[PDB]
Amino acid sequence: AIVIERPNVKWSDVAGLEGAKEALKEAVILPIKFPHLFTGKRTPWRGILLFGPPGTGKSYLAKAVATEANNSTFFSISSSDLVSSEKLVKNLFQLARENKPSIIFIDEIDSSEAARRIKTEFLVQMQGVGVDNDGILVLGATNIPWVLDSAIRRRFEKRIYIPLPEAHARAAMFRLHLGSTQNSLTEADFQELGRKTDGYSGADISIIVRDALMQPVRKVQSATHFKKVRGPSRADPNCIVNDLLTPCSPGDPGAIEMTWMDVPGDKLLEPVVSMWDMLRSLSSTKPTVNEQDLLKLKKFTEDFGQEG
């Protein structure tokens, strides 16, 4: 029910968001590193909110904090209206102090029939009518902040906006989603995709990289002809040959009406994800985030901010 990992995500693992990371470092770590610099009339913000465009992968970011922060335990869940009935939250905080340090984290905090059995129980503990909420932080993640009850919303003292990465991260994000796969791409072609537009998110980018990986396969499943070549037999790197058939265009240097159904498991020379592959997969996609879309957030700052 409640995920309970004690993670490992250095700041560096998080692609970029230093402008936020700084914002986080301030609100949390400093208070931690120099406790003798936070008391008297000022207090650390126990509730902090993570908000920005969808697919910006806020989730992950959370863990990075719980890590770079004394190494607190990550108590986390979601708003699948909590396994679509309540006590979960009670034990949640109960555990919180029970194993502090710790970070209560809720991706999808946004959530009619007033089923405040939970809704209030939250603020109640958030308010910590009695038991100590100190040493424990709570984070919220949402793509739509404007849809939360003033109460809920006024709990997270500090609000940090999670922008969209279009920089080096955007790019280096492709290598990441390319994992350990054969590709003809290079660090030249990787920052290239990076600079090649923006308005794209970790999701977005991921989906393209996803289409760009199968590219090689459909070529092979739906290929017109193949051309025999030389090289170690896929079945044995030691057994060089000259019968490996890779796929080729209709009228080419050595084509023959074929299909994988004829090409031998070992006699097949499989293509790797190329740069056109990459590109093309992109040239057929739109950023799931528009300006109007992103403007709908801007609202918040103006009429809210640190709630007040």
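Note that chain A is numbered according to Swiss-Prot, with residues 123-206, 212-238, 248-444 shown in order.
Note: Cβ is positioned from N, Cα and C throughout, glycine not excepted.
There are 16 other Cβ atoms within 10 Å of the Cβ belonging to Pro176 (ATP binding site). Taken from Swiss-Prot, the feature ATP binding site applies to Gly174, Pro175, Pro176, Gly177, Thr178, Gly179, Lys180, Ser181.
Listed in sequence order, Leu172, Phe173, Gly174, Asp234, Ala277, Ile298 are the same-chain residues six or more apart from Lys180 (mutagenesis position) with CB atoms under 8 A from its CB. For the recorded site, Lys180 (mutagenesis position), the DSSP three-state label reads helix. Among the mutagenesis results in Swiss-Prot, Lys180 to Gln has the note: Defective in ATP-binding. Causes membrane association. Induces vacuolation of endosomal compartments and impairs cholesterol sorting. The residue drawn here is the original one.
Mutagenesis annotation in Swiss-Prot: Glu235 to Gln, described as Defective in ATP-hydrolysis. Causes membrane-association. Induces vacuolation of endosomal compartments and impairs cholesterol and protein sorting. Increased perinuclear localization; the structure shown retains the original residue. Within 10 Å of the Cβ of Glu235 (mutagenesis position) there are 17 other Cβ atoms, across all protein chains.
Summary of the ATP site environment: with the site residues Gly174, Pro175, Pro176, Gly177, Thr178, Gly179, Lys180, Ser181 set aside, the chain residues having Cβ atoms within 8 Å of the Cβ mean position are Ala277, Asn279, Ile298, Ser337, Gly338, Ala339. Counting only same-chain residues six or more apart in sequence, the Cβ atoms lying under 8 angstroms from the Cβ of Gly177 (ATP binding site) belong to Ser337, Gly338, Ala339, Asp340, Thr424, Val425.
When each of the binding-site residues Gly174, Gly179 is scored by how many other Cβ atoms sit within 10 Å of its Cβ, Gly179 comes out lowest.
In this structure, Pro175 (ATP binding site) belongs to neither helix nor strand by DSSP; it is coil. Here the CA atom of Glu235 (mutagenesis position) lies 13 Å from the CA atom of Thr178 (ATP binding site).
Looking at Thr178, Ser181, the binding-site residues in this record, the fewest other C-beta atoms within 10 angstroms of the C-beta turn up around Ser181.
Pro175 (ATP binding site) sits 12 Å from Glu235 (mutagenesis position), counting Cα to Cα.
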